[PDB]
Structure formats: structure tokens, C-alpha cells
There are 2 protein chains.
Amino acid sequence: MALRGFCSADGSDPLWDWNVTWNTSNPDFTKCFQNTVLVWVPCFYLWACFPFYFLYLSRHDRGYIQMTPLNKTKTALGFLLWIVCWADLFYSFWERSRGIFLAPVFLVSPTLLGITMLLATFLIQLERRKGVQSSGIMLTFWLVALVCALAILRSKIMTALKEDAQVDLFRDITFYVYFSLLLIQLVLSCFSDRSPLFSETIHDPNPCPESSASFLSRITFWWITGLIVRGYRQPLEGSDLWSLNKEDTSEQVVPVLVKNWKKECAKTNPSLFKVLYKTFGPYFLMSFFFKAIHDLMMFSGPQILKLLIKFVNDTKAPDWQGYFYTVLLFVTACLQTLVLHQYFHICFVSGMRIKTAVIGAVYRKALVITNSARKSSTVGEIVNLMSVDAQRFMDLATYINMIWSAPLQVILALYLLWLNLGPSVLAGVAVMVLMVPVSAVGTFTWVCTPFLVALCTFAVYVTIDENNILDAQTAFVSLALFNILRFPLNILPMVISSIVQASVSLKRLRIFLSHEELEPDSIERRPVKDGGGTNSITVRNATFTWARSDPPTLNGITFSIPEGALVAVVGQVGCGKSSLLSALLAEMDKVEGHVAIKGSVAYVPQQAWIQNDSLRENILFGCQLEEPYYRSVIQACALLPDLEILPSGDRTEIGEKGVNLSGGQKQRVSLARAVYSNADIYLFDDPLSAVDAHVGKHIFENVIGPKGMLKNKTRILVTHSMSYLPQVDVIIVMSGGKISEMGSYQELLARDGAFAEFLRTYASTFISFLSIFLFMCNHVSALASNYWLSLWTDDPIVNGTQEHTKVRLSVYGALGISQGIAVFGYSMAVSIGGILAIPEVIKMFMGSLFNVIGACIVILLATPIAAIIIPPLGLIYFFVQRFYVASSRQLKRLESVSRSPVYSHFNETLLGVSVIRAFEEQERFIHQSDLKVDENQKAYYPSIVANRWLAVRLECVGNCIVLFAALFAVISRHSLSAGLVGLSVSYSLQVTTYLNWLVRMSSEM
Amino acid sequence: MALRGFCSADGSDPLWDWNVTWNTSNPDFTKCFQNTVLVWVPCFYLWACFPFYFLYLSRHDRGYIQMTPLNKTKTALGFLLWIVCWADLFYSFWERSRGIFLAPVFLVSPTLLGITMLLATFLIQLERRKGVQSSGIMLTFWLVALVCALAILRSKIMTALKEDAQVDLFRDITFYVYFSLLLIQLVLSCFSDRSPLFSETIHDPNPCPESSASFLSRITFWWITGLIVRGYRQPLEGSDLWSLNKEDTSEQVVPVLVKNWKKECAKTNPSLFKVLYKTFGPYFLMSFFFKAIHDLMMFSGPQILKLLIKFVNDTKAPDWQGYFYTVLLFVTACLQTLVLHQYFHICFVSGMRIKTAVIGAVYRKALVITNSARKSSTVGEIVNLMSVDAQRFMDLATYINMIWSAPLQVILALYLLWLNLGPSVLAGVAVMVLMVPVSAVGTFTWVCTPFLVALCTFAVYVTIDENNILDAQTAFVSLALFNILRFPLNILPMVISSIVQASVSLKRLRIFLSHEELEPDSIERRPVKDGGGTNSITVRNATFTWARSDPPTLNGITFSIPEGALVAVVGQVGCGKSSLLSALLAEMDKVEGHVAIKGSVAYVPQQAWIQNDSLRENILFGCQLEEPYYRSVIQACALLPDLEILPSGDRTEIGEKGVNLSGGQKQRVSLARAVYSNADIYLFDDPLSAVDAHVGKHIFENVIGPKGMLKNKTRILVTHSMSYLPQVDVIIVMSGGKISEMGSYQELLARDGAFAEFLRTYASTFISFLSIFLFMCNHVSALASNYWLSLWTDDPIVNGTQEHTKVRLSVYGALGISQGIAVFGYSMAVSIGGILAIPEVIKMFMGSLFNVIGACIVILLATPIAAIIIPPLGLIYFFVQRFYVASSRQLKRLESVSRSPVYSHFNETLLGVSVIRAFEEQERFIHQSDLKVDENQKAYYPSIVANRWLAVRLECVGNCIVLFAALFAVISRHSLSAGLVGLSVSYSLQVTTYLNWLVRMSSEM
Ligand SMILES: CC(C)CCC[C@@H](C)[C@H]1CC[C@H]2[C@@H]3CC=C4C[C@@H](OC(=O)CCC(=O)O)CC[C@]4(C)[C@H]3CC[C@]12C
């Protein structure tokens, strides 16, 4: 109790005295309210965020915009605001020093205002020091200070010119200067400054404008318009889309996730959710503070509706009060929009981010992991993992924040119902429980559902007791609250289902990513580790097996050979020569054994794989061009006859998505790639399996034979031939995975040992008018029913009831049952017409058109002057709708056609992981699979941006029609009953919802 | 009288009544006025504008913008606007059909509106088909129609909600739709449309934005804003300026003038003034219909001010009339500014066109006429004529309208003042005839002249009458009218001097252009018409004379020679060798004879002409250096030693603006040009007179002699040398106007006649502070005088006369004497300061700044609230002045730089007309001059454009401060005297004028 003696010595300034600010015809805050609250509100608002912005901006340095004249003038005007707000204090000090005792308010509040102005100037300077041009806080701070100064200035102007008033002419001039500088600063701070000195734009010529746009453009999503209008005349395709903003790209997002996941693995199992929350979480804190605000505004709307309806029925309420409602509502609605679509977008963006991160991780954990530990089918269990269990993490972004908001709303709505209908909630909750369990007939019952719930609730309310009256207030507030509650009751189902399927997908992603089979960490040293050596093959105590749970198959393997002696391996059918070489690939699990290899080596499988591209690209595999290598790489392989028959020679799309080849052709192209790889020794797996006798002999004598070009290279090959063995000096013979004999062919032949036994054993060497009439009847019946409700809620209150209750309910039920009969009839008619000779699209298009038309006709009926705003809004609506519909199909086709390449590339990489890992080049494929997904995301992002643009435009149109349907019903309150104004005001929210549904569903088909 | 019965049968609805529209406190036009005049005004406007616009656009086709959505929506809105008017007509017909009589006003006013809307739609279609971006008529028509519909709508909304008003709710909704559409079309007509399909844009990358700019942009000069902001940081130079726009280019403007002058000359000698009118007249008429409107608004202003002052004085008048007056004043001032500064641009553009056309015409006329008919010097009368005349025909563009303007202004001001005062203004003119005859004291008296004239007028008015009171109306009216009239009085002089000087210049230009002497029409046979013949020169009975009255000097010239024959012409000094050469080049008049020649002739001028350029550029004369013949002629003419000693070889700057060379070097260069010319007939006139004997003999043996490579061509010689005479095949002896003898050297020697005689006879082998204090004293004295006059004009009237006045006049005179003493003292102080150690610039900077500060505090201490408006006008004005000065000084320096080159090129061409015509090349230099003039005017145009930009931005600010001074002094009319309000309103126009003076003069520093 100090404010009375704080502001004036005696005390005659009761703060918020309702006898001056509310009840009069000239509302005005008390002098002390103006001096204290209207000054401290903006200062406290700015001081609250200064911590947060100093914490956030010091981590996001972007540029050094140096000395733009806007910065100079803003700093100068901030200093001028300081000097005036300090001169006010100095004049107060001079007055108190040599004059009348002065209240402490005049000696305290200007000090705080001056301090706030200094902080604003310093924040502008620091905001310039960092690379942010258009402030998102300076605009709002100046706006709030300007609103408060506007209130104070209105009070001062009204107080001035009453009659010869004796006023202090120092706190007038100074305040006018302060308000003028406030307006100047607010207008000035709406412009974007220069670009940062060293911006990210160095080579990209088409960057997305979101990284550099004014605050209003970001709020209203105005930077998409550039490609929407441009997307109307010339069809959109490919390169017209922008480039990503360097923070959604895969090469920037993925490393954070992979390092966090590997740190979590080291710390240990708990799922990656526990890290998935801590990597993309801090971007959700802005998706939770932007849902509570919109949620509060959604409920705060109908309270303003109730206040307006109560005021209308007050014939003695002061006029201006009405306006004070009809503005506030508008503003509130607008804020809700400018918050709701600032949440969705953020959420949506984060969801898209999730995708790339997972796509970055699974790929990077697929081509360098799980050596033979991959028992899930390559098709339908790994690429399908990517597709399904990563496309499910963009919906969970949208459906996660509802798990707390959707229930809350419900109960809060129910709470308000209790506060509205009181004991009638006992029947209202019963009717809602009846409606909870509640095809064309089904859809039309859903259409009539608002009528059904209204009829049931009103009937039970009027029949439970004779002590309750159905005035406009309770009826229309209940209608609005039911319309609000409808959406969460529809959203509560399938949200739990989405959470469940996302949990299943999370389990699958964990069970894949938690393989952790880092088998090729290091099992042997670098093959060609020393540049100089003598022995090619050396081995001792070699033990190798397919997996951990298999008995050993290789024991007592100990032999060696220098460089220069032709060596080949001979094994019986099923003896394990293929598995032996597979173990020799250094791609298996080793218990013990010492093996030495020397020389650069590449790989050639016995099951050749073809990358889906041209023959030339398959041969290149990274190199630019070396002409002699190509001219000498085809004659040796004898690919001239094979290249000539090809439809396009060395240009056709070989392999899959092209002309098929024989197995020998795949073998030949693999050998050509291998000999292009430029190694010193090579690995081959019987490449001449299907080659003809003459062709095989020619190929062997061309290169592989002693006269071949690669005779300078020691020979490492496998085969099961017989005529190819005698030319080999020493034959490596495996007997049950163990060496048989070592020595030259002459020595073993003279020995007459195992080889002699092998040779001896083998010895191989009327309705359209009806539909229109029924539609018109149904819609005019609905409009007449609403008009009848408006008339009924205006009945006089005599004898504790209305003028007559039974007849009103009887006729209400009568035309409701008539409407039900009509809807059943035209449902049957339209179903028969569709079956006898897509129909749903036309039905809902006509329904929504007629609903919007009926709402407009109701608005016109209430106040004819409303016809002022029906044309200009409608045109605007059209000039949005068309555009979006003409620029959302293309942005959907691009995104849908760009999705397949990433999955096809992942399947390609998964099929031939052995070959790419063998060639010691696994980084180009990562770049390719990152670029493809980056292109897909670059195509996908403008789709959601345009969706937000369209939604904001439609919401603004709906808010404008709300405001201009309340204005004309407040101006003419003296000739319109409460029912008319209540119905007209309640219909505009449904106008907004109908417009949004019509745009989203009807024309998009 | 017929209109009264038109409104209604009973005449209960008049067309006007002061008791319903002006007397009450709720003004509203009567029913008939709203239904007839407000509905016919825009329609009459458009129907009157239609024929002139159609005729103007019939000859200004620019493109075929086909089907832009803007055109489609505008056409749809036009059709839907016509349909509502036809609906009104049909409703009136249906109502009158059954049983109702409704008067014919409802059958005519909606009848013609449909026609007007259909005409608007057709005009939009035609404008689209004729390639106009933003309409200049449609926007104004929509604005006028919207104003009328706004008045009608306000009347309708006020009438409807009065008390149980039974209004037919069919015309109301129709009119609401009509108003809505009008608003939509007005806001849509501010959008620029697509560019025309085909235009001049095929190579120009930097076009002027004037050709493609919205109507609300060319009115306010908004594009120069782009070039002006860029000029603040980076300097403006060279290619930064915009290229011209096909209308100011010299290539297309000169042909019209030259063709029309040729036609005028062929008619007859009337001056080119007559053809100047018909060539550059049609564009100047728009500068006539604009000056009158500004002259009318400038006087409509003071009457509005007087009405506002009278309303402020009266207390029983309603409170809305003052707002009407203060809005009309602002609208009138804004329209006056726009009209005046759109007239000035037209005037200056016409002046620029005159200059370029005259320059081009003079250049084209100069270089191929007046052969040997020039008695004046080549310098000081042609190039001086060019420069001075062309630069004197731009100021006449601005000064020509003053001769018709002055009367309208002076007689109208005299009329208004006489209607105000009468005999008092008779004494007024008796006092103005004191300043009619009308140095620091002189400047100060000039500054104080309005105060002195007001003091004298008021003193005489109150002394000679003593029965008329100094009111508030007549006084401030007199001040405003005198301020208006001051400028034309000073501007009328120097106009007649400008006209006299321009007449002198026009006469001298006419006499230069009429010096048409095309002597070389045709005299001899065509030299190179064919390409065959054996006789080189065939001349018989040739007579040539220098002048018309001079006796003939050549007679009996009859000789001939075949091709490839050596001829030498030998004659004594004064025999006529120079005249023979002049006649042989075919540039002198012939009376009789037959002369024919075949083949291209080598021109050997002993006089040297060199243009300041690179040496090689002079060498080529426009050709290339592909052929190696240049090296051959360098070697043959022994030019290698000449080239070696050059500072940079063939790159050193030869000719003027460079190094100097001897006569022999220039002769050798000219001989090189002659051998580059590729001639067939070779003539020689002692070109080696200044060359050394050995060098001359070597060059003679090189090229001139029979041993030269050009020996296969005819050679004819003339000189006084004796060494080369024995080696010539044939000799012509020229003496006494006749050929003495004809024959070969052997036969002439055998004759022993003239040749023998020639051989025998002719053969050889404290101050700062004092000034500040005095300035402050003078300004506070002026402020005290202003306060005293404000008090004096508010004195009560008792017993016929007013309060004590003689003491007020005495103290006013004492204050004037003190002000004179102060100005004398500080003029002495400033003179002492200047003589002890631009000063006028600083003096009047002080004066303007102090006066604007004093006026700002004067408006401050009349309405304190007005302090809200000082910051956001001072900041805007300061920024505009800074931008203008910074971006205008640079491109004024550009014009200073780019003025000399055109005159230098003209002198260069004039001094070498002989050579440039001898070798038949007179087209490249025309293009060079056109390019130079085009560059100069391209750099000069933005100067006037930016001047208009600054002026508009300053006049708009002045109008805004005038409005806010005339508004804040009406809201509180009760507590202000008439004198204070009149002073505050009257001082704002002087504030605007002082602002313009300050910016221009005291910022061009
Ligand atoms: C109490 C009475 C005297 C009325 C108050 C009026 C003046 C004290 C103030 C009001 C607004 C002020 C102006 C507000 C903004 C500016 C911009 C400012 O521009 C700069 O200096 C920025 C560029 C730079 O610093 O180079 C120059 C001073 C000026 C004109 C100020 C000059 C002083 C003004 C006219």
C-alpha cells in the first residue's frame, strides 16, 4: 500500500479506477498509470530479452556490416532519445532544487527510460557488429513503446485543450519530441541493412532468400512469391529451384549425428532416441513456445465473442466499448495466425532435417560395416529401411507436439463448457459421450453433425429444467467451443498409432545401426605397404573361417613364392577355392596366422556387377582421360567385336536400365576396369568360365599367358581347368583346405604323387436438375434453420421460460428431420448416378462453394454495408488460390520424381559393396548419395514453404472478414437484435475454416 | 428551372441549398445533386478525354502485350461494372412497368454509367494493344470516380442508420458493389504491366527507366533516386550514366531539322526561326497548358488562406469548415507543385533538343558547303558561333514563357490588391514605385524589403485613412500577395536582354547557314566514272578564275597526254603554277572549255594537316595494316631513320597534343599517305622543297623517278628544280595564262626557243563572437517586430478607431531603426574581417539557417503539439539535401569535362575540310560528332532530372508543414487569437521558400 503515497503526496490517483477508464464516455488511464505502467511495460519487455539475445547472438557471428548510414542515423537517434529522456530528469531536478517538492515518480521513471534507450542503442550497435540486418526484436520493441506513447499522447492532447488549462510546458515539448523520435525509429527499423562483408555467397548464383530478408517477410513468408508467380507462366522444372541455405545440407547435418551416435556407443543399450533428442532438440524449444501461445489465442477468441454479444444487448453501454472489442478480437486472431504457421514451419523444417540425418547415417553405416554379418535381405530390408523407416520421421515431427496440446485443449474446452452451461454439463457430457462412437450417408451425417449436436444439447438444456433460458450468449459461446473441440477429438485417434509405428521404425533403425560390426578396422597391414619387396605370397599357420560359429576349415597352410614365378591354385569341386580366395581378400575373421602380400592389387569377383551407367563410365571409375590407356585397354581384351555389335558402342546405358549382356560381356568389362585400375598384381575369380575354347585360348595367350603384356606381373588367378595347369610352373594344390604338395610341375610329375593320382582319376588331359434442386433445398433448409435459431434465442423471458418453447423445438425438429430426409434422398440419388455412369470431388466442391456463398449471404443479410468488402476479398482469394494450385502440382511432381534416384543409388551401393571397398575409394559414393538427397530436399522444401504462404494468406483473409463482419454489426447495434449479430460474428470463423478446407482439398484434386 | 422538375414532379428536392449542405453541422449534398452531378462528373471527364487520347495513341504504337492477367482482370472488372449499371436500369424499368412512377432521374443517371464503363473497358483494351505500361488517364479517371462514389457512400451510410429508415435494399447493395469495384480498379491501375513484345532493346544493356515507369513515378521523378543513392558511396563516371532513349539521340533529331530547312530554302529569305517553330513546336505546347494551371493555383492559395483566417476569427461557425479549408489548401499546394515541376522538365527537355538539333545541323552544313566562299577566319566566328549559339538556345527555353507569364501575374495581383485596399493600395503602388528603381548594406536592405514595405503600407494606411482598422484578413492577404508578387518584378528584367541576345545569335546563325555556295556541283567530266581509256588528261579552252569579278587568269589551255607519259610543267615565279594546281584539282569555276580525266589522282598538298591522335591512326586514315606495302613505302621513302628516332616508334603521339616534327618529316609522312592512297594519275608540286638535296635526290630516284616501282603509271610534274628537267619526257611551259610550247626535251632543245632562253637566263646547279552577437540581435529584433505586429493586429476597436496605435507605430519605427543600425554594424564587422584576411555564401547561410530556426520556434510557440512534426521533416530534408548535393556535384563536373571535345573535334574537321573532301570521305566524322554530342547530353540529362527531383521532394515537405501548421492551429481555435494563427499559417510558405534557397545556393558550395 505505497502507490497512493508514491505518486502524489496526498494520494488521489487510484490505479485502474473504473470510474475514469471504463465507465465514462471519455476513457483515459489515470495520470499515475500513464506515468508508471505505460513507461515500464516496454522497458521491462526489452530488459527481459536482453539476457536471451546476448546469450544467442554471441554464438552466431555472420558478418561485419560496417558503417551503413542506417546504422549511423539509428545510433544518433538513440542518443537523441537518451538526451531528451535525461533532460526531462534534469528539469525535474532543477524544479525540486529551487521550488516545489516533487513526487519520486518524476525522478525515477525517466531514469529507467534513459537507461533503456542506452541499452537499445548498444543493442543496435552490437546487432550491427554481428551479421544480422533486419532485427526481429527492435521492431517489436519500438512498436510496443510506440503504442504506449500513443496512449500517453492521446491523454495529453485531450487534457490540453479543455479550457485555458495551466500545464507544464516542458513535459509537453519533450514528450512530443520523444514520440516523434519513437515513430521515426519504428519506421526506420523496418528496412533491411546491407549484406555482410564476407557472406556465404561465393559461387552459388541462386541462393534461397530466407537467409537474407526483412522480419516482416520472414513472418508473412513473402520470399516464396518470387517463384510462385514465376511458377504460373513458365512451368517449373529442375534448375529454377533455389540452393539450400548451407544448414540443411547433408554434409553439414550428418557429421553431428554420426559423432554423437559414436560417442553414445563408446559411453556404453539405450536407443538412438536418447541421442536423437539431444541433437535436434534445441530446435524444438521454439516449437513448444509457439504452440502454447496459439492455443491460448484459440480459446481467447470466443471470450471476446461472448463479451461482444453481452455488450450488444446493453442498450445503455457506452458506444466506444464496442469498438474496443471489435479491434481486440481482430488483433488476437492475427497473432494466432502469425504464431501457428510459425510453429508448423519450424516443426516441418526439423522433420525434414531428421530425414537427411538418418539418410546420412544409414548409408555411412552400410558400405563400411557388417562384413558377412548382414543376414537381412538386401532388397526390402535395407533400402526399404531407408525409405519407409525414414519417411515416417517427418510425420512424427508434426504429431509429437500434439501429444500434450490436443488433450489439454479438450479438457480446457470442457472446463469452459462447465463454466457456461453449469449443471447442464450433466447432459452435455452425456450427449458428447453418445456422439463419441459417431459411405455417402455417413459423410452427410458428418456434415449434419454440428446440427445434430446443437439440437441435442439445446433440447436437453431446455428440457432438464424450466429455470434456464437460451439467450444468445450461452448458445453461441457453446457453438464456438464445440467447433473448437471438434478438431482435437478427430486428432486424438491415429496419433497414438503414428507414435506406435514410429516406435517400431525406431526399433528397426536401432537394430540396424547398432550392428557395430566394424570388422574391417584392421585385420592385416596395408597390402602394398613397403615400396620394395621380393616375395609375392607368404603364409604360415593360416586359419580362416566364414564366421564366428563355424568350425575351422583352413589349417596347416604354409607356403611362399618370390616375385616372378607363375602360381595358380587348384581346388576340387566344393573344396573351398572360392572361399579360400574370399578369405585371402582380407574381408573375413581371423583367429591367428601370419600372411605376407606385396604389390598393388585390385579385385574381380566371380559374380560380376555392373553399375547402371555407360560403358565408358564403368571403365573410368574416377579417372578423367588417358587416351593411350583406352587404345591399349580394348585390343588386349578383344572388345572390338564386342564393342561393334553394341547399339551405341561405348556409350549405351550398360547393365540395368539398358540392353542386357551375356555373362562373358560382364566378365570382360570387369577385367577391363581391373587392368585400368593400374595395380602390380591382381585378383581374378575364373573370369574365363563361359568363354569359348578358341576365344578363351586367344584371351589367355593375349594377356594371361607367358607371352602376354602382363607377363611383367606375377599371376594370381583361380580356375578348375586341366589344359591350363601344365604351363604353370608350381601348382598350389589344396586337399581339404590344406596344401598338398609344393614344387615345379616337372618335380611333382617325376614324384608320381598326388598330381599323378589326380590325373589318373580325372583322365581329362434427369439427375442433374434433381441434384441441383436437392442441393438448393438442403442449403436453404440449413440457412433457414440457423435463422430460426437466431429468432428463437431472442424470445422474451416470461414466467421463467421463453414466449413458447414447445412449438419452437417442434418446428426445429420438423425441419431438421426434413433436412435429414433430403440429405438421404440426394445421397441415394448421387450414389445411383455415380454407379450408373471423382464424384466425391465434385460433391465436396459444390458443397464448399455453396457453404461459403451462404455464409456471405448471411453476412450481407445482417448488414448490407458489408457488401463493401465482399468483392475485394473474394478477388484476393482467387488471385491466391489459382496461383497456389498452379504452383503446387509442379513442386509436387519434382519432389516425387526426384525420390527414386537415392533409393536406386543405395541399392547399387549395397549390391556391390565388396568391389567399391576393394578399390579403396569409398568417398565418392558418399558424395554422390549426399548430393542426390540434397537435390531431393532442395525440391521438397519450397512445397512446404508455399503451403505456409497459402495458409497465412487464407487466415489473413478470414481475419479481415471477421473484423468487417463485427464492425458493421457494432455500428448498427440499435437496429439489429442480439441473435443476428451473434450468428454473423460466429459465422466468420467457419468462413475461414471453409475457405481453407476448400482450397486444400477441392482444387488440389 | 427544368432541372427542378427533373428531380421530382413536386420539386421537393432542389439541386442545391445552403441550408442543408453548408449551414448545418452535418453537411450532406441533396438527393438530386448526388444523383446527377456526382454521377455525371467522372463520365463527362472520361468522355471529353477519349477523343484526344485516341487520336494521340493512333500514332504511338509500341507493342503487343498479349494476355497478361492484369489486362484480363481489368477487363472483367470493367464488364462487371457495366453489368451493375444495366441491372439498375432493368430494375427501374421493372419497377415503373407494374404500378410505380419513379421520375426519369433513375432512368438516365444509370443509363450513361454503363456506357462510360464500356468505354473504359474499350480504352483499357486499346491501351493494351498500343503498348503503354501505366495509363495517365485511367488512374485519374478512377480517382475522380472514387471521390464522387466516396461522397455518395458517406451520404448513404449517414442516411441509412438515422431512425427506422425504410430504404429499398436493392440500390444500396448495387452502389456498394459499384464503389468496391471502383476501389479495386483504382488500386489495380497502379501496377506496371509487362514490357512490349518487341522494342529497341536488342543491344543496349543499360536503358533509361523513363520509357518503362509507372505514372506515379514519372510525376514524382522516382527513378533518378536509383542513380542518386548509388552516387553517395561510389563516384559517378563514364559508363555509370544511362544511355539515351531514341528521342534525344542526335542521329534521328538532326535529319528532321535539316530536311525541313532544305524545304524552306527551296521555297524561296525567311529565317530558320519559322522552321524552328514548326519543327520544335508541338512538344512545347504542353509547357503552355501547364504554366497557366500553376499560375491559377498560386493565386487560389491565398484566397483559401483568407477564408481560413476569417473562419478562425468567427466563433459561431461550425467546427468542420476549418478542416475542409485546411484540406483544400494542402490539395491545391500539392497539385501546384506537381504541375510546375512537370512543366519545368518539359521546358528543359525542349531546350536540350534545340541544342542538339542546332549542333548537328551546323556540323552537317559546315563541312561540304562554302567552297572558297569563306571570307571570315576559321576561328572565332564558326566554332565560337557553334558553342555560344547552341549554349544560348537552352536558356531561352526557360525564359520564353516568362514574357507571357509576367502580365497574367502582375495584373492579377494588382486586381486582388485593389479589390482588397483601393486608395490604400493606390498609396501602395506609390510605395512600390520606390522599389521599382531598385553592397552588403544593399543585400541586407534587399532581405528586409518585405518588412520595410509592410511597415510603409501599414503606416500610410493607418495615417491617411484613420477610419479603417488593421484587420487580420487584409493584412496577411497583403503579406502573401506581396511575397507572391516580389519574384516576377525581379524576374521581368534580364528577360528582354536575353531575348535581344538570342535574336542576335539567331540572326548570326541564319547568316552562317545561308552561306550556301555549292561550287563543286559539276564542271568537268567525271574522273572515275568508267575504268577505261588511254588519254590521261584532255583539256581544251579551259578558263578558271578565283573570283566572280576577277579577270580570268587561265586561257587557251589546250594539251593532252596518253597514259604512262612523263610531263613536267616549268614556269617562272608568279607565272601561275599555284593557280594551275588549284584549277587542276577541279575546285574553281570554269566559263568554257572541255576537260576530261580518267583514273584516281594522287593528291599532293604542300600544306600539312594532322589530327591529334596516334601516329598509326593518321597513317591508316581509317584503313588496316594487313598488306606489307607499308614496309615497302617506309623503305622506298627512306622513313626508317625517321621511325627509329621516334620516342615510341609508330605509337608516339604525332601531331598536336604531342611531339613536334620538322617540315621535311611531315612532307615525308604526307608522301606516305599519297602512296597509301593507291592512285593512278600522279601529280607533283615540289613536295620536297624543304628536303635535303641528297635526301631529295634519293627519294626522287626511289619513287618519283622512272626507276620507281610506280613507273607503270602516268606522272605529271610542276616545280622550279633544275636537276630533274633533262630527265622528263615532255615539258609544258606555262606563262602568262597560256601554254608557251609543247614538246619533248630533245625536241624543245632542238628548237632552241623558249627552253633555250630559259636555260640561258634562268638556270642554276573577437570578430566571430561580435558577428554572432550582432546576428542574434538582428534576428531577435525581427522576431520582436513580428510579435509586435501579431499583438497590434489583435487590438480592440472602440469609438471608430482601434486602441492606441501611434505608440505602436513609433516603437515599430524605433525597432526598424535599431535593426538598420545592427545590420550596418555587422556589415562593417564582416567587411573588416574580410579585408583583414565565399564570405557572402557563409553570410547568407547564416541568414537562412537563423531565419528557418526562428520560424521553427515561431510555429513552436503557437501550438506546442506541432513539435511532433519537426523531427520527421528535418531528418527527411537533411537526407534529401545531402543525397542531392553528393550525387549532383559529380555529374556537374562530368558536364564540365565533356564540353570541350565537341568544339575540338569541330575545329579539327574545319581545319582539314580540304583534305577530308579531297579523298572522298565525309561520313565517319559526322558519326564521331554525333557520338560526342550524344555522350555530352547523356551525361547532362540527369543534372536537370535530379534538380527536379530535389525541388519536388522539398516542395512536398513544405506543403506538408503548411498543412500541419494550418491544422494544429484550428483544432485549438478557441484559445488562439486570429493574429497568431494568421502568422503561423503565413510563415510556412516562407519556410518552404527559405528551405529551397538554403538547399540550392548554400549547398552548391
Ligand atoms: C525543443 C525544440 C528545440 C524542438 C526540438 C527540435 C530539435 C531539438 C531536434 C528535433 C529532431 C532533431 C533532428 C533529428 C535527427 C537528425 C539527424 C542527424 O543526422 C546525422 O547526424 C546522421 C548522419 C551523421 O551522423 O553523419 C542530424 C541532426 C538531426 C537533423 C536532428 C537535429 C535536431 C532536431 C531537429
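Going by Swiss-Prot, the residues shown for chain A are 1-268, 310-479, 546-872, 973-1044, 1087-1254, listed in order.
The way this entry was determined, per its header, is electron microscopy, 3.5 Å.
For all residues, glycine too, the Cβ spot is worked out from N, Cα and C.
Listed in sequence order, A:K347, A:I350, A:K351 are the same-chain residues six or more apart from A:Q580 (mutagenesis position) with CB atoms under 8 A from its CB. In Swiss-Prot, the entry for mutagenesis A:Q580 to A states: No effect. The structure shown retains the original residue.
For the mutagenesis result A:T581 to A, the note given in Swiss-Prot is No effect. Every protein chain shown contributes to the tally, and the Cβ of A:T581 (mutagenesis position) ends up with 20 other Cβ atoms within 10 Å.
While the structure shown retains the original residue, Swiss-Prot records the mutagenesis experiment A:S604 to A with this note: Increases estradiol glucuronide transport. Neighbour density for A:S604 (mutagenesis position): within 10 A of its CB lie 10 other CB atoms from the protein chains shown.
Annotation source Swiss-Prot lists domain 'ABC transporter 1' at A:644-868.
Listed in sequence order, there are no same-chain residues at least 6 apart in sequence whose CB falls under 8 Å from the CB of A:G681 (ATP 1 binding site). Under the DSSP three-state reduction, A:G681 (ATP 1 binding site) is assigned to coil, being neither helix nor strand. According to Swiss-Prot, the ATP 1 binding site annotation covers A:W653, A:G678, A:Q679, A:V680, A:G681, A:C682, A:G683, A:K684, A:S685, A:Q713.
Annotation for A:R1131 (mutagenesis position): spatial neighbours A:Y232, criterion Cβ-Cβ under 8 Å with sequence separation of six or more. As a published mutagenesis entry, A:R1131 to E appears in Swiss-Prot alongside the note: Slightly impairs leukotriene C4 and estradiol glucuronide transport.
Here Swiss-Prot notes a mutagenesis experiment, A:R1138 to E or K, with the remark: Strongly reduced transport of leukotriene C4, estradiol glucuronide and of glutathione. If you take the C-beta of A:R1138 (mutagenesis position) and look for same-chain residues 6 or more apart in sequence within under 8 angstroms, you find none.
Among the mutagenesis results in Swiss-Prot, A:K1141 to R has the note: Reduced transport of glutathione. The residue drawn here is the original one. Of all Cβ atoms in the protein chains displayed, 14 besides its own lie within 10 Å of the Cβ of A:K1141 (mutagenesis position). According to DSSP, A:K1141 (mutagenesis position) is assigned to a helical segment.
In sequence order, no residues are near A:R1142 (mutagenesis position), counting only same-chain partners six or more apart with C-beta under 8 A. The mutagenesis experiment A:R1142 to E or K is recorded by Swiss-Prot, whose note states: Reduced transport of leukotriene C4, estradiol glucuronide and of glutathione.
Flanking an unmodelled stretch of 41 residues, A:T268 and A:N310 have Cα atoms 7 Å from one another.
A simple Cβ count within 10 Å picks out one of the binding-site residues A:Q679, A:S685 as the most packed, and that one is A:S685.
In this structure, the C-alpha atom of A:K1141 (mutagenesis position) lies 58 angstrom from that of A:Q679 (ATP 1 binding site). Separation across the 42-residue hole in the deposited chain, A:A1044 to A:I1087, is 12 Å (Cα atoms). The two recorded residues, A:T581 (mutagenesis position) and A:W653 (ATP 1 binding site), show a Cα separation of 78 Å. For the pair formed by A:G683 (ATP 1 binding site) and A:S604 (mutagenesis position), distance between Cα atoms is given as 50 Å, rounded to the nearest Å. Here the CA atom of A:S604 (mutagenesis position) lies 49 Å from the CA atom of A:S685 (ATP 1 binding site).
With 100 residues left out of the model between A:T872 and A:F973, the distance spanned by their C-alpha atoms equals 91 Å. Calculated from their C-alpha atoms, the gap between A:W653 (ATP 1 binding site) and A:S604 (mutagenesis position) amounts to 42 Å.
For the gap of 66 residues left open between A:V479 and A:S546, the distance from one Cα atom to the other is 13 Å. The most densely surrounded of the binding-site residues A:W653, A:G683, judged by C-beta neighbours within 10 angstroms, is A:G683.
A distance of 57 Å separates the Cα atom of A:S604 (mutagenesis position) from that of A:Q679 (ATP 1 binding site).
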